[PDB]
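Below is one structure, written out as structure tokens, with a few remarks after it.
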Amino acid sequence: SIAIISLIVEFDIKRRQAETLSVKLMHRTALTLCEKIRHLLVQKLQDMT
RNA sequence: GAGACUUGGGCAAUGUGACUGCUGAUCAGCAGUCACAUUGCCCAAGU
């Protein structure tokens, strides 16, 4: 969970500094899937929590 | 001697007025110097 949180900011900064529209979109998809992975992880953590 | 009057040498201040000089800080413009950040490229290694 902590590593995926770090990946959130890494993808955020790479998307912010990216220029090509294709690269922008690819970074956005990577960040979205990073959020989904985080959500599955934390939802599994919290139902047990 | 008593004195009045004037220029002096001044001693004082109560005013009041104006002049001159300097320091410091702030801002703006310009010039230059320190470090730091970002996107790259390439190389050196070790397993």
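Since chain A takes its numbers from Swiss-Prot, the residues it shows come out as 297-345.
Quick reminder: no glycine exception, Cβ is built from N, Cα and C everywhere.
Under the DSSP three-state reduction, A:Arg324 (mutagenesis position) is assigned to helix. Here the residue is the original one, but Swiss-Prot notes a mutagenesis experiment at this spot, A:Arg324 to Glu: Decreased binding to r2d2.
What Swiss-Prot says about the mutagenesis result for A:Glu331 to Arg is this: Decreased binding to r2d2. Shown in sequence order, A:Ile304 are the residues of the chain, 6+ apart in sequence, with a C-beta less than 8 angstroms from the C-beta of A:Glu331 (mutagenesis position). DSSP assigns A:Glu331 (mutagenesis position) to a helix.
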